[PDB]
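Colleague: Below is the structure I would like to discuss, written out as structure tokens.
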Amino acid sequence: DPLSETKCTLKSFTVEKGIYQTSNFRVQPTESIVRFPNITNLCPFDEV
Amino acid sequence: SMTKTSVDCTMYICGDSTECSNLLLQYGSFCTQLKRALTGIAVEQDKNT
């Protein structure tokens, strides 16, 4: 729990009143998207 | 007072990279020193005002 993280980062079983920065919040990418030019100028294979 | 800044080592030195996490941990407690120093500066700015 966050209090135990505070205890570990302070290395003391009793933490005094205050605010202590324990860890770092981070959001990781949920998805991966790849995009390329839409226009596909079809080479004249069908024509030949 | 100045700008009340703070720095995250594990994101600054490398971003999405997680191998740098392990490579940095072996370096030691430099980043604990950095965070303590910057937090001291921030609290000092609050005290200055």
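Chain A is numbered as in Swiss-Prot, which gives 294-341 for the residues shown.
Technique stated in the header: electron microscopy, 3.1 Å.
Cβ coordinates come from backbone N, Cα and C, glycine included.
Grabbed the feature section from Swiss-Prot, which reads as follows:
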type: MUTAGEN; residues: A:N331 to Q; note: Reduced viral infectivity
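Mind running through what each feature is packed against?
Modeller: Within the same chain, no residue at least six positions away from A:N331 (mutagenesis position) has a Cβ under 8 Å of its Cβ.
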Colleague: Reduce the DSSP letter at A:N331 (mutagenesis position) to three states and note it down.
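Modeller: A:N331 (mutagenesis position) sits in coil per DSSP, no helix or strand.
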